[PDB]
Amino acid sequence: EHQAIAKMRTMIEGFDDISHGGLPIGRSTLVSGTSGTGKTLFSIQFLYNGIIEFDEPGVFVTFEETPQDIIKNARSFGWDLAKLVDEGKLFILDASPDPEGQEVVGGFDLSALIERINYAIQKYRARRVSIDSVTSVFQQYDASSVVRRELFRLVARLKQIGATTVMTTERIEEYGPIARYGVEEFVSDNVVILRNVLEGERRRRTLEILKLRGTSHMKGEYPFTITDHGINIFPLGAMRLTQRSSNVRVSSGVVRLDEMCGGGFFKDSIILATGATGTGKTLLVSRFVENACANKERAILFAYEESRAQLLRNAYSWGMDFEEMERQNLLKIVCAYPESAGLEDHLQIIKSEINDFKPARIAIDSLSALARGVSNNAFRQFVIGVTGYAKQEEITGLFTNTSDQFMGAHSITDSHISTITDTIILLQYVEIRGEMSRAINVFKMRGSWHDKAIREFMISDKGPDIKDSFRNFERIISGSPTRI
Amino acid sequence: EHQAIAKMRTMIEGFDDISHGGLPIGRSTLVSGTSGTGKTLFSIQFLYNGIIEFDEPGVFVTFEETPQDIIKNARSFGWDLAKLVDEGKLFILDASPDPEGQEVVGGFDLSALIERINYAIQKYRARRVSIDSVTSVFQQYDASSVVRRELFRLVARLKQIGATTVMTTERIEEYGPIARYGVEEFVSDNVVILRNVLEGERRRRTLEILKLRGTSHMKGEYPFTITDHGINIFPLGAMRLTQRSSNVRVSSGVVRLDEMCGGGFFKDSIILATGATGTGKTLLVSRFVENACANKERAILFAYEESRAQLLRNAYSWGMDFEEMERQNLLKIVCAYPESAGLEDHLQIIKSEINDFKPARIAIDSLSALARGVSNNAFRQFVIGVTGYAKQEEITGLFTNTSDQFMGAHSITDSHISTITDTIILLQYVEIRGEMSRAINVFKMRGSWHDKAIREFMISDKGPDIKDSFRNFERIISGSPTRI
Amino acid sequence: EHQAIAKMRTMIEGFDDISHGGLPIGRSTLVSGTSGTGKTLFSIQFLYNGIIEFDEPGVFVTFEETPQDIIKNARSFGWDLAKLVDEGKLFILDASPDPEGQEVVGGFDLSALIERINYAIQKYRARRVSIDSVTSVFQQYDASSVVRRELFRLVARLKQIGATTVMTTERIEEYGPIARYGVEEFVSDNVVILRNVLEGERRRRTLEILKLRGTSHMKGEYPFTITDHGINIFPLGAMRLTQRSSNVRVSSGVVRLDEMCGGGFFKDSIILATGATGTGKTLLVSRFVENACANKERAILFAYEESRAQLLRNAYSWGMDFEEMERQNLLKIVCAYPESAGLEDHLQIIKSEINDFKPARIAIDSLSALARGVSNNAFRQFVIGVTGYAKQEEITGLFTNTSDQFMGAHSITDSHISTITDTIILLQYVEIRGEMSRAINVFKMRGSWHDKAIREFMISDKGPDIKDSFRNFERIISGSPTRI
Ligand SMILES: Nc1ncnc2c1ncn2[C@@H]1O[C@H](COP(=O)(O)OP(=O)(O)OP(=O)(O)O)[C@@H](O)[C@H]1O
Ligand SMILES: Nc1ncnc2c1ncn2[C@@H]1O[C@H](COP(=O)(O)OP(=O)(O)OP(=O)(O)O)[C@@H](O)[C@H]1O
Ligand SMILES: Nc1ncnc2c1ncn2[C@@H]1O[C@H](COP(=O)(O)OP(=O)(O)OP(=O)(O)O)[C@@H](O)[C@H]1O
Ligand SMILES: Nc1ncnc2c1ncn2[C@@H]1O[C@H](COP(=O)(O)OP(=O)(O)OP(=O)(O)O)[C@@H](O)[C@H]1O
Ligand SMILES: Nc1ncnc2c1ncn2[C@@H]1O[C@H](COP(=O)(O)OP(=O)(O)OP(=O)(O)O)[C@@H](O)[C@H]1O
Ligand SMILES: Nc1ncnc2c1ncn2[C@@H]1O[C@H](COP(=O)(O)OP(=O)(O)OP(=O)(O)O)[C@@H](O)[C@H]1O
Ligand SMILES: [Mg+2]
Ligand SMILES: [Mg+2]
Ligand SMILES: [Mg+2]
């Protein structure tokens, strides 16, 4: 074969995008990580998908876990391996030791096994093979040099056999040596590292393709999750800037606002409402969500600050009934503390919720709340994620941000996101005659003309009422004006 | 001889600049790095180029990878080694063990290997030799002392034969010892370290020539990329300050602007448009791009904030049709998230795009977007990169920058680039009578006179209209003037 | 000289200052460093200078490099050891092993070597001795204890013989133990450490004299460079504050300014021009340069922001022809990116350029550019260097500094250098009636009276025109004054 490297799809969501096709065929791929990083899961999901998506039988060699457990555990993801074993599509080669035994059986079985495996490969016409914890085999009494030969032998034979393999290795340090003996790294044709980085009492899983001899792939780490559907990876850096854009308009839920936006919000756009606490972002959200229901359209409200019940109370006090919105199955409220999960998990929950409800509009109450603790870079990555998904999905999105300081705020967002959003609505307190009045302002709109006036507005039982600007004032933006 | 030490070109883009001529002839060069750093690639690219550019036969010794694979993978770069083997220009000397290994081979092989290597060198009249992973050989059961002799022997013999060799070693820590045994460094006459530094979930490939006994070379790390054309290194610190400069002018796409600049931008210049989001940099960029097509000249718009579709919707709404621009093959829009790659990659993609399209004008919408996450020094290095490349290429370039704070901004650029640019255009909001108006100002122009007025400007369907200055105001730079 | 120990001069530039006279005679000096730090170069230069300057025969003991290579490599610095070996002034003692060898020899050889070296020393009437990489000798299979005895033996015998020796050693960590076996440090009389510190992708070489039993010396690290002339050290802390001072005046190239400076700049003085980008520092520099040529005097313009071409285009646009300046051989322009090298290198390049051109005036356009990345302490050290050299050299110098923030800048320099400079010229933007006007100001002059006005000035084709002060304004320094 005088062509480039050929890959085999793993069908593990996200992996084939990072690996630019999947694992290189006929070659072994090393997948190491610390305890509980999801090595086993990867190898199994690798075989399963093979069987279910291309009817390519698979051989699974286990050195520690028992075949019963490997099947028992797989049920966690709704995997019935037991069935595939019967259908002879999957064969679990039990290589685990027994409660009793002897010693001085070094490369003895390393050679016998290279046969026992060759046997099952031929017997079931296997295309995919995964060896779980080869590390544990020579974890009997060997040195780095002895380990390099045994691995090289194994890999080499499997390569002759032409099987595409995935080899599991354990590590002890999240950023230290790639594998226990710091030898596997160089012996494998392909290296995949699964990390379960701590950092601030939170855990964050990331997968990285260190190398793939002969082809290209995406570099660095990528967050992923382990759910009821296995390993889910998000190639946030793979998302293309090819979002669809239209001139269609939609309402904000506030007529006067719609006018200021020169005809309303664009369907294909991301809106940001910024302001100190109390300015009324949460109000605009409510009103934006209600407007989608008034037009019998589905909308989701991801609230990260108020409870399900409180949102109702406050919404009802502003008129708009959220009760009905839910019954009519037009509005879906989520609610969860940012601390209840990492950004990766949240991002996913947001996605799935969107898939199981086909929203036309979406509102995330307080992006700034999700920014708690997390690093600015980990956050921006989350914003680009949710932002983009919504964009390429034709879903109009309204996001809320509470600035750290009321009055005087010199920047729209503290996290610096205003450069990622299409429309910016700015709410601000204005001290006038010993009183705290409000003001609304369409800071920017990429497609429309929008009003440039800073209009004061009040809040009542009816909702928001946008009045006039403070034409006779100076230093308004500062918060503490000066009448001329 | 009675002179310094002659070098041999590797023709590896960039390397010969870093090494002040290439590898020292008749000596061996140690190239080490962690797994997946590009050791092999370097060693092969060294032979291949030797063959293809000077018809200098090469011997490739391999201790782990199979000859078939080595040829297989090289295809990844449109490398046909199998052909060169036939033509007897390249000889792959298989030194790898067999699936049925045997004990103690740390002496027979050394002299036997050299016999073979020597044999092959003589047989094909080899000029270049590269041994891949000498590390693996004594990775049988040896100590630093035993390792030091064997290497010394190997290097010495190769020296006698007069072979200019490339030796590959593996590491385990990106900044720990230079090679496995902490001995190889001192035995080699030349040392090259390939690094694949993590840092923030991203990976950065660098190359450093630690030492070359007998001559000079650039010091420090240098970023490089592995592409379909192999290793590509950018000696960003080797670019000379000898850019060509002329008095030729060019339009901005805005006539009034051109007036304020004393007759338009200089062809040989770098312009920077700074301002808060919404001020209209993205507009000035469009008007800049269009003006290049209206004069039937090719221009590239590297957009890192808006999608391809959006840029078109907003552009049409400002008049100017981007659609036609593309068909006429005068305008090329790229678009991509800054998170989709590291600066090094981006820099390259910008370059290649420039070479395959011979642009006259280039505009990067938001350098400030590419500065996300990345360190300031890494960023400045990128800026100097794209900036100088444009200057020496006679390409007029317009760059965008969004200041983190609207109104009050005390510095032009948060990243501090304004000292690297020729002409600066500043956009800023001005609160006037409860309204958000804009202002445009030619902050500086190195060769021209340019207007000193801070003119207010509106934005319409037609585009940008630069009106008059606020002669009757004070503290305008601040964003909240004081009418007088 | 009040020092209890007789020293021998190395003639290595800067070392004898650091060592307070050179290497103690009849004693051994350990010189250790990581790979590629300059150990061999140091030891060779030590013998070479010994032969060329004092006709002191030298014996060079090599354990790894070959006598041919040592001679071949020395040609890099234009030294012909081969010639010296013939004349019988230099003897290279080959102690390296052969590419056939065995096992066991690092002991009696220690006695065989001792007797060998004593032969050479007696035969050539040697006075200087340098043993390159003694480390590698017991790098056969020894423990810390065995090493200490062997070294002590060697050292001891060398002392009896009366030879002044230089012993080279290798280290693995830049700041870890002094030498491999952590035993050499205490056995030697003097210890010198050569470092090659990374830090931010750049490499900085430093030399330190840790100890000298019996005398004093300069403490700490000192930056040095390896050039075509070998090791070059800069004892930046050895520079005495005894610069010559005169009342002689010189023009700035701008008559009005000269008036402001009470009759022009002082010949013996360092001037600082600070202001935001666009203020015109680059202009004043040009005019400062041109004026030295108009009076048939040589001047160097070190530019770190503009290309050689651009400087010319802009200079011509301001009248003054730089073309002629060069031809007449009165003006020399350099140009180079600050990223093209570390401060140490830059400093040295500036010095050499000054020696090979005997300038009367010098102008570094933008020190603030050389401050990119580098640490403030490393920067100040650079400024004190260039500044001091200039002073003791009767060379007038004009340095430029761009402030990170236009208007509002509360400090003259962000780097805090203004305390090192004699005369400070401040340029700044003044918002007046919706327009950006410039203001020039002589902030301070140590020996003169100077004008205290903050005059506004305009820039034309003719150049800088200094007009009058804004007497009817308040808050001028603020950038946006108030008309009273
Ligand atoms: N349905 C599920 N939903 C979410 N997480 C799950 C589910 N099932 C298992 N997990 C998680 O996945 C992990 C299982 O790891 P796995 O057995 O795949 O291999 P490993 O941790 O890489 O290696 P080892 O064999 O040492 O455990 C556990 O840490 C567990 O918390
Ligand atoms: N019935 C009501 N009548 C008049 N004003 C109301 C009423 N309910 C709430 N408000 C006003 O609205 C404000 C609360 O606004 P809101 O729930 O919209 O969110 P927010 O200001 O964006 O964010 P946060 O959760 O930080 O308060 C209060 O400060 C109050 O002045
Ligand atoms: N066409 C290509 N485009 C981009 N990257 C590629 C391409 N081909 C290979 N690569 C990358 O180059 C690397 C190959 O490294 P290489 O085989 O040259 O040596 P190494 O990693 O230094 O040592 P080892 O022999 O242990 O792998 C892989 O990490 C892979 O991602
Ligand atoms: N049809 C239009 N009519 C009037 N104004 C418009 C129109 N389209 C866009 N605008 C205005 O232009 C602004 C957006 O400007 P632009 O796309 O040029 O880039 P920018 O401000 O430099 O960067 P950013 O991407 O952060 O907005 C909006 O704030 C809006 O007021
Ligand atoms: N003409 C020259 N100009 C600038 N640098 C040079 C020149 N010649 C050699 N060098 C540099 O000097 C260094 C030589 O180091 P040297 O041979 O003196 O000893 P070492 O590095 O301390 O020890 P080792 O014997 O392990 O190499 C190299 O790192 C090389 O880059
Ligand atoms: N022919 C000219 N006529 C009028 N003004 C000019 C002319 N040439 C240049 N200028 C002005 O001088 C400014 C550039 O100044 P200059 O080159 O002196 O250095 P600088 O401001 O100190 O530093 P920087 O390199 O950051 O610009 C421009 O902003 C412009 O207003
Ligand atoms: Mg809220
Ligand atoms: Mg934009
Ligand atoms: Mg300048």
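In order, the residues displayed for chain B correspond to 14-497 in Swiss-Prot numbering, which applies throughout.
Note: Cβ is positioned from N, Cα and C throughout, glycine not excepted.
Per Swiss-Prot, the feature ATP 1 binding site maps to B:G49, B:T50, B:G51, B:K52, B:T53, B:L54, B:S89, B:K224, B:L225, B:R226, B:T228, B:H230, B:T240, B:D241. Around B:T53 (ATP 1 binding site), taking its Cβ as the centre, 22 other Cβ atoms fall within 10 Å, counting all chains.
Quoted from Swiss-Prot, the note on the mutagenesis of B:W92 to F is: Increases photoperiod in presence of KaiA and KaiB. Around B:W92 (mutagenesis position), the same-chain residues six or more apart in sequence whose CB sits under 8 Å from its CB are B:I57, B:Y61, B:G243, listed in sequence order.
Listed in Swiss-Prot as a mutagenesis experiment, B:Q153 to A is described as follows: Higher CI ATPase activity, clock speeds up. B:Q153 (mutagenesis position) is surrounded by 18 other CB atoms, counting those within 10 A of its CB over all protein chains shown.
In Swiss-Prot, the entry for mutagenesis B:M273 to I states: In kaiC8; extends the period of the circadian rhythm to 37 hours. The structure shown retains the original residue. Counting only same-chain residues six or more apart in sequence, the Cβ atoms lying under 8 angstroms from the Cβ of B:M273 (mutagenesis position) belong to B:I453, B:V455, B:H463, B:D464, B:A466, B:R468, B:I479.
Taking Cβ-Cβ distances under 8 Å and a sequence gap of 6 or more within the same chain, the neighbours of B:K465 (ATP 2 binding site) are B:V455. B:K465 (ATP 2 binding site) falls outside any helix or strand according to DSSP and counts as coil. Annotation comment: Swiss-Prot describes B:290-296, B:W331, B:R451, B:457-459, B:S461, B:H463, B:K465 as ATP 2 binding site, evidence class experimental evidence.
Within 10 Å of the C-beta atom of B:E318 (Mg(2+) 2 binding site) sit 22 other C-beta atoms, taking all shown protein chains into account. The Mg(2+) 2 binding site annotation in Swiss-Prot covers B:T295, B:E318, and the record cites experimental evidence as its basis.
A coil conformation is recorded for B:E318 (Mg(2+) 2 binding site) in the three-state DSSP classification, outside any helix or strand. Taken from Swiss-Prot, the feature active site, proton acceptor in CII (KaiC 2) covers B:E318.
For B:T426 (mutagenesis position), the same-chain residues lying six or more positions away in sequence with a CB closer than 8 A to its CB are B:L285, B:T287, B:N414, B:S416. One mutagenesis experiment named in Swiss-Prot is B:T426 to A, and its note says Decreased phosphorylation in vivo, does not restore rhythmicity, hexamerizes and down-regulates operon.
In sequence order, B:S381, B:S416, B:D417 are the residues of the chain that are 6 or more apart from B:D427 (mutagenesis position) and have a CB within less than 8 Å of its CB. One mutagenesis experiment named in Swiss-Prot is B:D427 to A, and its note says Arrhytmic.
Looking at Swiss-Prot, you'll find the mutagenesis B:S431 to E noted as follows: Severely attenuated growth after 5-7 days in a light/dark regime, glycogen degradation in dark stops early leaving high levels of glycogen in cell, mimics phosphorylation of this residue. Other Cβ atoms within 10 Å of the Cβ of B:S431 (mutagenesis position) number 22 in total over all chains.
Record note (Swiss-Prot), mutagenesis B:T432 to V: Has in vitro phosphorylation, ATPase and KaiABC assembly-disassembly cycle with a period of 51 hours. The unchanged residue is displayed. Other Cβ atoms within 10 Å of the Cβ of B:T432 (mutagenesis position), summed over all protein chains shown, number 18. In the three-state DSSP classification, B:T432 (mutagenesis position) falls within coil.
One entry in Swiss-Prot concerns the mutagenesis experiment B:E444 to D. Its note says: Constitutively hyperphosphorylated, insensitive to KaiA or KaiB. B:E444 (mutagenesis position): 22 other CB atoms within 10 A of its CB, across all protein chains.
Taking all protein chains in view, 16 other C-beta atoms sit within 10 angstroms of the C-beta of B:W462 (mutagenesis position). Looking at Swiss-Prot, you'll find the mutagenesis B:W462 to F noted as follows: Loss of stable oscillation in presence of KaiA and KaiB.
Here the residue is the original one, but Swiss-Prot notes a mutagenesis experiment at this spot, B:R468 to C: Higher affinity for KaiB, extends the period of the circadian rhythm to 55 hours. The Cβ neighbour count for B:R468 (mutagenesis position), using a 10 Å radius over every protein chain in view, is 21.
For the mutagenesis of B:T495 to A, Swiss-Prot gives this note: In kaiC14; induces an arrhythmic phenotype. A different group shows shortens the period of the circadian rhythm to 14 hours, chromosome condensation periodicity is also 14 hours. Constitutively 80% phosphorylated. The structure shown keeps the original residue. Counting only residues at least six positions away in the same chain, the Cβ atoms of B:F486, B:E487, B:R488 sit under 8 Å from the Cβ of B:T495 (mutagenesis position).
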Among the recorded positions B:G49, B:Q153, B:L225, say which ones reach under 8 Å of chain A by Cβ distance, listed as they appear in sequence.
B:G49, B:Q153
Should B:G49 (ATP 1 binding site) be counted as helix, strand, or coil on the basis of DSSP?
coil
Using B:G51 (ATP 1 binding site) as the reference point, find which of the recorded positions B:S431, B:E444, B:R451, B:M458 has the shortest Cα-to-Cα distance to it.
B:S431
Minimum Cβ neighbour count within 10 Å among the binding-site residues B:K294, B:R451: which residue?
B:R451
Could you say whether, by DSSP, B:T228 (ATP 1 binding site) belongs to a helix, a strand or a coil region?
coil
Reduce the DSSP letter at B:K294 (ATP 2 binding site) to three states and note it down.
helix
For a Cβ distance below 6 Å to any atom of ligand 4, name the binding-site residues from B:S89, B:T292, B:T295 that qualify, or say none.
B:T292, B:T295
So, three-state DSSP: helix, strand or coil for B:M273 (mutagenesis position)?
helix
Pairwise CA distance, B:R451 (ATP 2 binding site) versus B:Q153 (mutagenesis position), rounded so that it is a whole Å:
72
Highest CB neighbour count within 10 A among the binding-site residues B:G49, B:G51?
B:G49
Using the structure shown, find which entry in B:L225, B:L296 (the binding-site residues) has the sparsest Cβ neighbourhood within 10 Å.
B:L296
With B:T290 (ATP 2 binding site) as the reference Cα, tell me which of the recorded positions B:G49, B:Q153, B:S431, B:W462 is the closest one.
B:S431
Three-class DSSP secondary structure - B:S89 (ATP 1 binding site):
helix
Which of the recorded positions B:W92, B:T228, B:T432, B:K465 have a Cβ lying under 8 Å from any Cβ of chain C?
B:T228, B:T432, B:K465
